[PDB]
Amino acid sequence: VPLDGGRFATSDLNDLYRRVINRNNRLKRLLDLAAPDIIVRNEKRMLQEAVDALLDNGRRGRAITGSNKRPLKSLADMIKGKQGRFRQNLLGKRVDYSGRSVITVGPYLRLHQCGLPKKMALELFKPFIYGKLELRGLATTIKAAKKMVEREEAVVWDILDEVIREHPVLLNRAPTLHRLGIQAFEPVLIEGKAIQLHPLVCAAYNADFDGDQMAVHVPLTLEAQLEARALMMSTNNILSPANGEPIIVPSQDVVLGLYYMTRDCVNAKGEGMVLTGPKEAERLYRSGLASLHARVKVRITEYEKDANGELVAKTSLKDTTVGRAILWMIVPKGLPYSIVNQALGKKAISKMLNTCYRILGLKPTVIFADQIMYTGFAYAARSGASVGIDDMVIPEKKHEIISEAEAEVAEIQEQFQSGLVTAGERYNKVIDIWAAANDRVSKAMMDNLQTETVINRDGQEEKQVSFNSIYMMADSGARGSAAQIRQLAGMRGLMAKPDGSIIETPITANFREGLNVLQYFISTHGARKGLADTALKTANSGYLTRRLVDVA
Amino acid sequence: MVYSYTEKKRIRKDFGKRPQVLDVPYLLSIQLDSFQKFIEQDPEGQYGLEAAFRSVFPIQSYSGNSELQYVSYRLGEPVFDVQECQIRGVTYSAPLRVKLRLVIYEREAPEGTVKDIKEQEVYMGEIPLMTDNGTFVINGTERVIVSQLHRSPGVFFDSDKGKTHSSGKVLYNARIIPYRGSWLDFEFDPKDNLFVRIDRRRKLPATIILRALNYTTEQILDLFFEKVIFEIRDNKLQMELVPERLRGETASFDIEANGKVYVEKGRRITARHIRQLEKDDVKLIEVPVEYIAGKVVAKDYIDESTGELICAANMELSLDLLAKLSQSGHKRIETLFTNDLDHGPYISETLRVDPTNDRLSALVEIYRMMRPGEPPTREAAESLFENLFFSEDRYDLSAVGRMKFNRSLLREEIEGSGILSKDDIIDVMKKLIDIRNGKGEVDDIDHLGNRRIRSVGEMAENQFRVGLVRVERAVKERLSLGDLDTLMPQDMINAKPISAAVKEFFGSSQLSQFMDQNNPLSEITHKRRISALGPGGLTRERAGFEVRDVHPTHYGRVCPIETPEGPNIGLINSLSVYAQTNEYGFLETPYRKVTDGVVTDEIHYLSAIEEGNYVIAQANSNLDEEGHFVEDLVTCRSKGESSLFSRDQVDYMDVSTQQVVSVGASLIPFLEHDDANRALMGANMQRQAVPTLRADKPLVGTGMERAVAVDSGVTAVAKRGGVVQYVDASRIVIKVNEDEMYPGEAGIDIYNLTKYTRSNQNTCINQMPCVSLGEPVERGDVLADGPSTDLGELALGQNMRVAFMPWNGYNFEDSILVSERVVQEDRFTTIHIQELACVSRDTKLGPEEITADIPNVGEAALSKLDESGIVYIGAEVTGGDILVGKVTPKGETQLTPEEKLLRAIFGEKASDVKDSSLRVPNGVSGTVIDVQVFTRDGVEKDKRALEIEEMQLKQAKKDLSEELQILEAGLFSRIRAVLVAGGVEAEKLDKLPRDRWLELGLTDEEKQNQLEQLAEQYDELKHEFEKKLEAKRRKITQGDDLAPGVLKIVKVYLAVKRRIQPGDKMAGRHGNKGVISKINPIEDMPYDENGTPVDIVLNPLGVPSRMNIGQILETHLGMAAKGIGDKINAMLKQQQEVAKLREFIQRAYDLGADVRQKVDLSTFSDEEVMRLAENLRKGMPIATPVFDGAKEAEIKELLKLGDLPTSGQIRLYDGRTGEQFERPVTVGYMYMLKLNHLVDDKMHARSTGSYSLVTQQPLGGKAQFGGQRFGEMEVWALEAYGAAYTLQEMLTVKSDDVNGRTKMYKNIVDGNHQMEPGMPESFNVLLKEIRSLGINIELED
Amino acid sequence: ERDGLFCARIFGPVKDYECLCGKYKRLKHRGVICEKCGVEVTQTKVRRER
Amino acid sequence: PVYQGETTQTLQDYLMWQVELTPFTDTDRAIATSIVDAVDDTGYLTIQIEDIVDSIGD
């Protein structure tokens, strides 16, 4: 351990060695002088103890250091434990070709691409660029190629583009529980310092785009590239190895776009007329039709594989909407028309892609998936969904329900003070009454946040589904759920935070109005418990995975 | 009315629905309030430095007739100030000198003193002084010692329910921990066996410790057990009956109460019969004989005639013994109760297991048990047991343990001794047994009444006491050997151990760490944190789960919001804005006194315990005009559970709504509209807000931002504010008025700004002025604005126009789309002043002199260096170039002809030195601000130091000149006023003073005298200034003290500048974080009819899943404020009249309920109105309290006022296609904060570098070229794929194999693309390490 | 030092092809033991295998 | 502990590094090391040229 120079400050591994050496030396020198039996016995006992402590200082050793009371590193602790030789000889050693760049998003990439910064390159594919320059004659020697790479001329970037043309690369994230955490991609040079990533494969790495550090490994040999192309390539593993279900399914934005582009209204702009089917896209970029125009007739060519999987065409002039008609062009031929003529939620496109992979194949499925992602991003950008303070409304009968509940609680406590009801019975009855009140408030919230959008017509009332952004982003399945929306308008609930004990008075506020200090303070305990539980469960899950893998 | 003319430039529109009674404290008096008593001279030796001397200083020699007395101590003046200690690199401390006394007594004479040596003061080390605000200066750095939370010393009763044997029982134990000494526990066994476990040792036997205190068996039996009555005469067996004690389920037989039988034999028990027997007089009644077999004897009884050992103690009586105890004559044999309900035999059940019965045989068993190797010799068995926890020198509780002990046992007296007594343990065990029986409640562990905070005030004292008790031993051993001799007081008192202990405590410890200088909020948060880790408290970080949780007592003493989300969650806490330390060390909180239904303006600081006795209301309760309540049933807390109470039962009330909020979580707008998790993460990310070039005011506002900024100790204030005369980019002078100044001073104040100085995280600390010229400044007003500040308020980030909408999937999940107009406008641009330094390291063969003419280097590369070899300040050093030339003198050779010829050919190069300069780290660039240089005093160098020297000196020259300059004028003025009507002209005296022409017949009396007097004064002043600066020069050129080998260092400060990029991570106050995804041009950004494209685009999918309505409200308020500011800017640009503008401002200010009053035209002089309107022409700031912010109706009204849609949404167009969005999108200006984690600071890649000597592996961290660990989770993914070949090439070839990586490199350069496995080096290292023991292992075939 | 830890005459030499003595300091002598100091001049890599 | 004694190059290993990259045959490579190993760190080689021919053993 070479220090500043004054004191060497050795690694305390030869200290036990020099101790044993000098102890044995003085013992051998004393043996030649015929020492008394007690002295030589004590000296040999000390030598035995020193030799026994040299091998391991964790058994009656209690060895200290010159600086502090640190245990001396023996020849048995550096071979076991979390930090040791068996965790440096197994897969615990650091490897070159690191990566370590922030992950961003990219909507122009495909299922088997990744944005690789030009600055991260020229350092990873360095021996490859050297060989390329040596074979192209522009590099007479190795020192010349190194000098040309150090100066970063114009030619080395073209040589790099030529080399990285069809050379597969692989990506890896630090937390990798399942095998999907390590996939392969075709690297594409992009100016910048961050690594782009496909939005559909993000779910595979379980990221949330708050970019952490990543890892980019480069296969050198030919067989490694073959394995990364045929086994580790993202276009090969589409289903999950745990239940055989597709995981490349679209996400919130794509789901939201596909749900907004597939929605029927009552009286749209220029509805009723008959359309050819490929003409709906023309009136979209103009003013002759709306995407949400219902009761529209447009023929479509449905291809079936009845006769030994041969494509047979059939036309029936089905009634649909402009949006679904436009989306049908994205839909391949080997799919029917009864799969897009619906609300098209989150599970809808999931089972659509599942049936597509089951019937039509892998490559057409990947094509359909990327096209779906493209059109979903496009329609979600064209829509312009936003969340405001008016997008949520408190039920008008909420104050009355709360007054009735508090009057019932007052009657219950009056009966308790009268001597007819005990403490536990009154407590449980108050809990049940508050639960019933919360359930009724939650039910009344849906009365205003669902099918409560009346539009003028011949009958002046039709009661169609609402177009609230909060409800459209929830019901579709993009992001959030009904329980979370309940806290936005209704009441949060009992919130039994301390040790699971339920409080008699529940929080009767919502995240839109102004909560009280005490209510927020009470609610804070649940989040503190939840965060600690989430922080603690990770270690247990890791230990369980480690043990199961080591056993099986 | 309004005040603070400095603050009166930009008045913030605060709402404040609830009034304010208690003003916000200094908010940073905890570290300085506890450290002040450590140095302040106290009248009595109770606490501080006096308590460290008066405790254990008067030590006495071993009968050597010597005494050590203490008179007083004093702290000397520091050598340097706060500024020079950080520049040079030396610690900031003050020398300690104390006057001692050596009293020697002559032998063979009682109280006979011959002489004393109490005439010399000894210096004992330098104590590190404290800076102006909580911080310390050590080795040029700035560290902070966080206060630690510890359980108060005292008696605690744990429960451990359902964790003993999984049978359903509980073992009520008891513990007593002192402040300094050994511990003591009393464990309970399911078999009703007590333990005396001490210091977590093995399970001790039963209560033998009481027997070792001279208490025999009969004494303990009479103490813990009570004998009611017993009598036997002529086989009558008559005993008194008590209804309270002698009871049970049923009775066997023979139960008569003075004739008539109340409870028949074999009958059910009735309370009426018991009441009738207790009411009537009942004497001793007869009892059967079968009860004698069950009851146990209490005391030892013997026969009158025979004195044998029959009828011993702790032995149940039998029938066979009855006869032998009937003829003996023992008529009264007291017994026990033995009731399984209340009075259990637990004490007697454990006494029968004691191996010894006598005190002598008992005190020797604990000696061989506490110490493993020790024989019983009757020498140390008593001393060690008395010195373990009964001696003052080894046991103490600082009266806090005594207070908690007297409070837990219902004792009234609070004064006691530090050592423990017998009755103390007696009462502890009695209360433990009572709690076990069911008398008393179990104490709470995580309760704040049991916890207390320790700052440096009571930690440096303990450190000094530990350092002094070591020198006490040396003093004792030196006063015994050679006492009868005259010597100096500083004979053996060397302050080496004390200094070493102080340095180990302050410099490098577990509580002393570098402060966070990222932002003014970061440091003020770090100074107010509370940790539980360190030398005490729990055992380690993996201690428990129920401790790291919020408690109902955490209402107004700590912050349940601010806490990390890592492995130490819950352990770290934050103090509230109204929290305060108690005298003992507890936490107090203020509450208003509510009497007879009205609220009194008086406040009281209630503690954790006292708060549980009274009824405390809420701050969110309505208040009448006369201090009454609107609703009779107000929500109040009584014992933790809040409920409705009447207006007469209310005792106390909260102060404000932000009492449960800390100093950082209170800067979040609409906190109640945010989830407890998002607000938490937003307050956590707010600590790391990186400053920018121009801090933009938080138009939204959250509250006491000005207060936080002025109390963060980052800006400059104006003490004794008078009139300003000279302003500059680094210097500001202020002329104090005649009222706020004292005589004997010139009357000027000087402030030297801090421009571009490094911090603990390479963040530049720049300052900016605020006044232009001749502006009246009051006392306490902010003069200079530092980093992240604006006109005195806090500004961590910048205002940005946002729009929640999807945009081509660039804001897909949490990515923040940023326009190109944000990089162009130089927004979010940060400076980074990193600075490396090259040493000298003078060897023994030669002194490597830093030259400017090194070998193996072209003249072009040496064109940036100086004549002494040092990079010119201002040079744009980039890449890797020479920064500080320095050649090491390599041991030259002898003859060797070639050298001789070579040497002559060139000269002063061949066989001379080995070039090794600084060289800017491969990956660093930027102009070099300035270079510092320290040289060992006495070295004939100072080449480029001279230039620097002059600069420093020059600054000081003028610094003290101005003050003197003004003084001179007065002198002449006085002389000119004294020369009035003394035969002197105007121009004559104006042309040249010359001491008023040597008093040329001014009055020929007092005139000359006055002149003479003035002359002396004038001359005196001259000499005064001369020596004043004389000392200054000395200190400046006093030299520097480096290490041993080092000769002369030269630190160079670089200075980069980063704009934003698609890899930067920004966040907001609400918790919405994310990285950039693309920098799109201005045209692609959405817009509307008017224009002004948005700069930032966010994703609205987070709002439903993450309750963040607070950010929507912030956006709306920012939009309204910007609308009002744009209207004001338009009115100013149209050059409208002042009356219309003032009316508009008054109308925009006075909108709302009767919550605040503010009117113009009453104090302003028509000139300050334009100044106010000019500061907020780009938008006026608002202010909304933490839990008392504005309402939706007020926001909608403020939106309608600004001539815009009341809803808030607006129809935006498309910047790419050119069409219009059918759905309206919310717009507005929110606040964004830059973070520290960037992409140009962590990104690194490599293919081949340097590996270690062990197993030949590369480096892991961010070295010059390092890799990343390929863990088991990665290979487990690859084994289920078929990457066996990839695994084979990644495990040996590119990681461990030495020849393998080289052959792979060769094959890739050639273009072969093959692999040879070979064998890694880690397996060989493993085999070599295994062969080192008595184990054989070798590879076979 | 002589006959100690990290010493000569064992554990390979401190340099490539030269003993601590100062003779046979080149590849001309590879498998011979110097008479001055008995240090093999085999290789430096051999130090981690002795 | 601290057994991370980072290694280096300097015209012995660096000189040898270049040797491999270039196309030198077995007899030439072998010879190369002999002369690349007689290169004194200070500057030039130690022994004469003829020495080198005699230490090939041919």
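Heads up, chain A uses Swiss-Prot numbers, so what you see runs 253-804.
When the header is checked for method, it gives electron microscopy, 3.4 Å.
Every residue, even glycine, has its Cβ placed from backbone N, Cα and C.
What Swiss-Prot lists as Mg(2+) binding site is A:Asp460, A:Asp462, A:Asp464. According to Swiss-Prot, the mutagenesis experiment A:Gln504 to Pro carries the following note: Resistant to antibiotics salinamide A and B. Under its mutagenesis annotations, Swiss-Prot gives A:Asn690 to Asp the following note: Resistant to antibiotics salinamide A and B. Listed in Swiss-Prot as a mutagenesis experiment, A:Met697 to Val is described as follows: Resistant to antibiotics salinamide A and B.
Taking the features listed in Swiss-Prot, we show where each one sits on the structure.
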| residue | record | CB count, 10 Å |
| --- | --- | --- |
| A:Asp460 | Mg(2+) binding site | 12 |
| A:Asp462 | Mg(2+) binding site | 15 |
| A:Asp464 | Mg(2+) binding site | 14 |
| A:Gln504 | mutagenesis position | 24 |
| A:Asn690 | mutagenesis position | 21 |
| A:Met697 | mutagenesis position | 23 |
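Between A:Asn690 (mutagenesis position) and A:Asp460 (Mg(2+) binding site), the C-alpha separation comes to 33 Å.
When the binding-site residues A:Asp460, A:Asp462, A:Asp464 are ranked by how far their Cα is from the Cα of A:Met697 (mutagenesis position), A:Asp460 comes first. Comparing the Cα of A:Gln504 (mutagenesis position) with the Cα of every entry in A:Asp460, A:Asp462, A:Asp464, these being the binding-site residues, the smallest distance points to A:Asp460. The subset of recorded positions A:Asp460, A:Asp464, A:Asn690 lying near chain B, with Cβ atoms under 8 Å apart, consists of A:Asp460.
DSSP assigns A:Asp462 (Mg(2+) binding site) to coil in the three-state reduction, placing it in neither a helix nor a strand.
Secondary structure from DSSP puts A:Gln504 (mutagenesis position) in a helix.
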